[PDB]
Amino acid sequence: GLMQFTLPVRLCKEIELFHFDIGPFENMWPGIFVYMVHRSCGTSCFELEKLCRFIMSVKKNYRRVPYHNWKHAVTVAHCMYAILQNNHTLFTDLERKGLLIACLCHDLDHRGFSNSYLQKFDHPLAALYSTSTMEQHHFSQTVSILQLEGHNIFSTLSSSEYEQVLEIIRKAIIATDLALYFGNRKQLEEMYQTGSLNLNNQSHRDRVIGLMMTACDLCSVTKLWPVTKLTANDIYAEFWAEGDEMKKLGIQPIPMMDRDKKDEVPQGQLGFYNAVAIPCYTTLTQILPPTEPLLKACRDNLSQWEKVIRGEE
Ligand SMILES: CNC(=O)c1cc2nc(-c3ccccc3)[nH]c2cc1NC(=O)c1cccc(C)n1
Ligand SMILES: [Mg+2]
Ligand SMILES: [Zn+2]
C-alpha cells in the first residue's frame, strides 16, 4: 500500500497536461498507466500484483501494427486520465476505475483493418458481430483477460458493482466505433442546447462517456504539431495497407486508403477535422468546460494542415 509509482520531474509535471506524449520508451508505459490509476482512482482501487499482471496480458494481446498498437492504448488512457483529473467531482469511483481500463483495452487484438474491410473480406468476426465488429471483439478480449487466473482486478468489488463496471466498460468500448459517434454527438448537441442534458440520467451519462471515449480515441489531433504530424504517418500506414487489401479483393478503396492519392492527404485531414474532430471537442467542451485545451490544440492542428495546403510546409 505504501508503494507509489513516481515519474521523473518532467513527466510528473507534463503527464497532467492534455498534450502529453508518453515517449518512445515502451518499458515506462506500464508504470505511466499505474501512476495514472493511483492518482485518478487511489492506491487502493486494484491489488498492484493483479493490476500488473492484467497490464502485461493486455500489452501481449495488442499486435505489432503501425497505429492500433499498445502505444495507442496507453495514449488513449492518458487522455481519459487528463479528462478525469480536470473534472474531479463529476465521476463516481466505479466510472474512474472502468474508464481507464476501458481505454487501455478499447483496441485489444486490432489487426489494423476497419469494420468495412472485415465485412467485405467476409471475416469470421463479421458473421459473429454484424455491427461494431472490431469493438464487440475488443470487449470480448477484455472479458477473456479478466477471467485468466490472477487477472481479476475487480475481484474486491461487490457483485452489483462488478456488473456495473463491466457494463461501463462494454458501453465505453462500443462507443469507440466512429460510425456511432455522429448520432451520439448530434443527440448530445440537441440536449445541451434545449437544456435537457441531465448527468443524473444514466442514458445521458452513457452518451457523455461515449463522447469522452471518442475524444480520447482521436486525441492524436490534440497533441503538439510535431506529434500530430508523425502520428498521421502511422494512421495512413494502416489505411494504405487496408487500401492495398481492398484492391486484392477487386474493390477500389476510398481515397483515404489509396496510397496513389498521398497528395490529397492534407485536404483529407481538413475534412476529418471539420466533420469529426472539431465538432467532437466543441460538444465535449460545452458539456465539460475544463476539456477546452483539447479543442484549442485541435484548432491549432487544423491551422497547421491549412498551412501545409498553402505550400508553407
Ligand atoms: C470519418 N473520416 C475519416 O476518418 C478520415 C477521412 C479521410 N479522408 C482522407 C483523404 C481524403 C482524400 C485524399 C487522401 C486522404 N484522409 C482521411 C482521414 C480520416 N481519418 C483520420 O485521419 C483519423 C485520425 C485519427 C483517428 C481516426 C479513426 N481517423
Ligand atoms: Mg477501435
Ligand atoms: Zn482506438
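Since chain A takes its numbers from Swiss-Prot, the residues it shows come out as 724-1036.
Structure method, as recorded: X-ray crystallography, 2.0 Å.
Each Cβ is built from the backbone N, Cα and C atoms, and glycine gets one as well.
Copied over from Swiss-Prot, here are the features:
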BINDING   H791, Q992  3',5'-cyclic GMP binding site
ACT_SITE  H791  active site, proton donor
BINDING   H795, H829, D830, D940  divalent metal cation 1 binding site
MUTAGEN   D830 to N  Reduces activity 1000-fold
MUTAGEN   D830 to A  Loss of activity and of zinc binding
BINDING   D830  divalent metal cation 2 binding site
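Within 8 Å of the Cβ centroid of the divalent metal cation 1 site, not counting the listed residues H795, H829, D830, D940, the chain contributes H791, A796, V799, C826, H833, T899, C939. Spatially, by CA atoms, the recorded positions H829, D830, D940 include one closest to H791 (3',5'-cyclic GMP binding site), and that is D830. Here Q992 (3',5'-cyclic GMP binding site) is positioned 24 angstrom away from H829 (divalent metal cation 1 binding site), judged by their C-alpha atoms. Burial estimate for the binding-site residues (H791, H795, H829): highest at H829, by number of other CB atoms within 10 Å. The Cβ neighbour count for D830 (mutagenesis position), using a 10 Å radius over every protein chain in view, is 26. The Cα of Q992 (3',5'-cyclic GMP binding site) lies closest to that of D940, out of the recorded positions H795, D830, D940.
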